[PDB]
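Trainee: Here it is, the structure in full.
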Number of protein chains: 2
Amino acid sequence: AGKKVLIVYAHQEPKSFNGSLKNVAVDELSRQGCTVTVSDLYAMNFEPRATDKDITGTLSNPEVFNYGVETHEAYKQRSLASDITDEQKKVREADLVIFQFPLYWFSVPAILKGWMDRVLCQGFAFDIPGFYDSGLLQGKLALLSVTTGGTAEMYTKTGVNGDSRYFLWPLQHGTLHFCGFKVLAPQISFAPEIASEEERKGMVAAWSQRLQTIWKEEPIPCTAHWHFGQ
Amino acid sequence: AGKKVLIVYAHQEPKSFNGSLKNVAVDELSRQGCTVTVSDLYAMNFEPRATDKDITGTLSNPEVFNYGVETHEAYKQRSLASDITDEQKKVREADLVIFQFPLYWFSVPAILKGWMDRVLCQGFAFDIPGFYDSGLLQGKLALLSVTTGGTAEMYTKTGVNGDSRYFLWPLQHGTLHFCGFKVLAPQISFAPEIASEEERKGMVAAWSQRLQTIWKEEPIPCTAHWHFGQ
Ligand SMILES: Cc1cc2nc3c(=O)[nH]c(=O)nc-3n(C[C@H](O)[C@H](O)[C@H](O)COP(=O)(O)OP(=O)(O)OC[C@H]3O[C@@H](n4cnc5c(N)ncnc54)[C@H](O)[C@@H]3O)c2cc1C
Ligand SMILES: Cc1cc2nc3c(=O)[nH]c(=O)nc-3n(C[C@H](O)[C@H](O)[C@H](O)COP(=O)(O)OP(=O)(O)OC[C@H]3O[C@@H](n4cnc5c(N)ncnc54)[C@H](O)[C@@H]3O)c2cc1C
Ligand SMILES: CN(C)c1nc2c(Br)c(Br)c(Br)c(Br)c2[nH]1
Ligand SMILES: CN(C)c1nc2c(Br)c(Br)c(Br)c(Br)c2[nH]1
Ligand SMILES: [Zn+2]
Ligand SMILES: [Zn+2]
């Protein structure tokens, strides 16, 4: 009772399959009585580039620009750009962060990569200490809901693309785990464009139905063994 | 027949360790008599977002925007935004493409992700069919020159980050190999921020040194086994 969800959504088209997955997430979580917020990156024209614009006022060292340093200091000094801080407030308040995106080059689209780069700064998402199991967003759940062009068969250990778990590593382990998230099993909706309409509805319904019991879920063991082992 | 090299460079600060590695590449490849071009993405204010601004002509379906479909058709029609085709010309003429970047979240900075997303469109970099070993950039070489915050020890199988090769998969296999590139072994310069002055210049000289014999190298076998063992 009282769970808060942030959906970070990265697709250009409301009528897309990604749009539909985001919308049933909103519908079903709202129905449950959850607090729901959506960051529609393309609609926000979210800035992906890590630049000195991300620090307002006076730079900690305006002769040699070091993004990591400058943003760490700016966070501690409440001097980050407001597009970034707006996102951090949403994340701070959320118990669950769902990312909804089409797979671009075995990864997130650049606009969402930019969100990760700029929003998850040191002092906010991680520090020394406080990473992996002890990262600063510990307590929070994160979940990747990804759509692919490639079929499930292509994403097997012997398929052309390798196991889908292989490309999850930088996202689930290198990013989410690192910051302290417990990582819920990814939702992977394989090749909607190729699948039939029965199959497509089946995937949307799978997602809607999964959302019904999302708060009862055990998070994966976010390990090398999980991603690459047998 | 002499060689042409494109360096796609992604760092905000000319005096950075990445800047030094980039300039050493230019110096040494130039010294050899190679033709050298550098895409300095931050200096170019390179657009990372995949949006409908990337097509200028009549859309194939203006009611439901599909980025992949519209960019493929626009490539064939020659109605892609000019910043995209400017990059394509550089890649088309290159024998070797070197990517110089700091590791951001086990991956490329978003501005460089955007270059991959927007530049390597269907029809130019791959076709269906016409991918992986049949990719359209076959005959070309690619090399990732990466700098990390993490130490080499952290990037081992039993280290907290897992092996360094693990995070290369989406880039080397999912992107470069997919487009037909043969992939030269990565240059990873670990933890320059932690390093001593000597170790720093030693990492820069090691890269310069490698480049002296780059045209003698064979590519890696860009397979699951190379990346993950088993
Ligand atoms: C730059 C780029 C890089 C890419 N790299 C990769 C890669 O590395 N690997 C890979 O596998 N793929 C890759 N892709 C392909 C991409 O992942 C897929 O095209 C994308 O995931 C498809 O999702 P979508 O939301 O755009 O589908 P859509 O085309 O928008 O939807 C598919 C169909 O489902 C229909 N639909 C929508 N809503 C519903 C609903 N509620 N119920 C039933 N049907 C519905 C739509 O109308 C549509 O006809 C890449 C694509 C691009 C553009
Ligand atoms: C958003 C973000 C996400 C990140 N995610 C990760 C991650 O997932 N994993 C990870 O391991 N790291 C990560 N990092 C860390 C990042 O990879 C490192 O900070 C970066 O790789 C260091 O490279 P640099 O060029 O900025 O180093 P610099 O700070 O520019 O270089 C270090 C030192 O080298 C000196 N130097 C420059 N040129 C020379 C020279 N020619 N000779 C000697 N010394 C020289 C510089 O003056 C400086 O003092 C992340 C950083 C950011 C900002
Ligand atoms: C639009 N569409 C059907 C589409 N675009 C794709 C791109 Br770009 C890549 Br890269 C891959 Br891999 C696949 Br599969 C794609 N499918
Ligand atoms: C600036 N600096 C030294 C720095 N910034 C880092 C970031 Br951001 C991440 Br995420 C990681 Br992981 C490491 Br290691 C980093 N080291
Ligand atoms: Zn993990
Ligand atoms: Zn490969």
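Numbering, chain B: per Swiss-Prot, residues 2-231 in sequence.
This deposition comes from X-ray crystallography, 1.8 Å.
Even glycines carry a Cβ here, placed using N, Cα and C.
Quick paste of what Swiss-Prot says about this protein:
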type    : residues                                                             : note
BINDING : B:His12, B:18-21, B:104-107, B:148-151, B:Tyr156, B:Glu194, B:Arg201 : FAD binding site
BINDING : B:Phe127, B:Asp128, B:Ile129                                         : substrate binding site
MUTAGEN : B:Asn162 to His                                                      : Loss of activity toward CB1954, no effect toward menadione
BINDING : B:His174, B:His178, B:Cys223                                         : Zn(2+) binding site
Trainee: Of the binding-site residues B:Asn19, B:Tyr105, B:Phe127, B:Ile129, B:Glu194, which one sits closest to B:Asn162 (mutagenesis position) when you measure Cα to Cα?
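Mentor: Nearest by Cα distance to B:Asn162 (mutagenesis position): B:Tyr105.
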Trainee: Hey, which of our binding-site residues B:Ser21, B:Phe107, B:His174 end up with a Cβ under 8 Å from chain A?
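Mentor: Sorted by position along the sequence, the hits are B:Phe107, B:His174.
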Trainee: Look up B:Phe127 (substrate binding site) in the DSSP assignment and reduce it to helix, strand or coil.
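Mentor: Where B:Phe127 (substrate binding site) sits, the three-state DSSP reduction gives strand.
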Trainee: Have a look at the binding-site residues B:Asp128, B:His174, B:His178 and say which one has the shortest Cα distance to B:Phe107 (FAD binding site).
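Mentor: Considering only the listed binding-site residues, the nearest one is B:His174.
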Trainee: Write out, in the order they occur in the sequence, the residues of the chain not among B:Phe127, B:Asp128, B:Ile129 that have a C-beta within 8 Å of the mean position of the C-beta atoms of the recorded substrate site.
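Mentor: The surrounding set, listed in chain order, is B:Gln123, B:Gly124, B:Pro130, B:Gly131, B:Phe132, B:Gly136, B:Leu137.
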Trainee: Taking the Cβ of B:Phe127 (substrate binding site) as the centre, count every other Cβ atom within 10 Å, in any protein chain shown.
Mentor: 19
Trainee: When the Cα-Cα distance from B:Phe127 (substrate binding site) is computed for each of the binding-site residues B:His12, B:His178, B:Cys223, which gives the smallest value?
Mentor: B:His178
Trainee: In angstrom units, rounded to an integer, how far apart are the Cα atoms of B:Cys223 (Zn(2+) binding site) and B:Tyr105 (FAD binding site)?
Mentor: 22
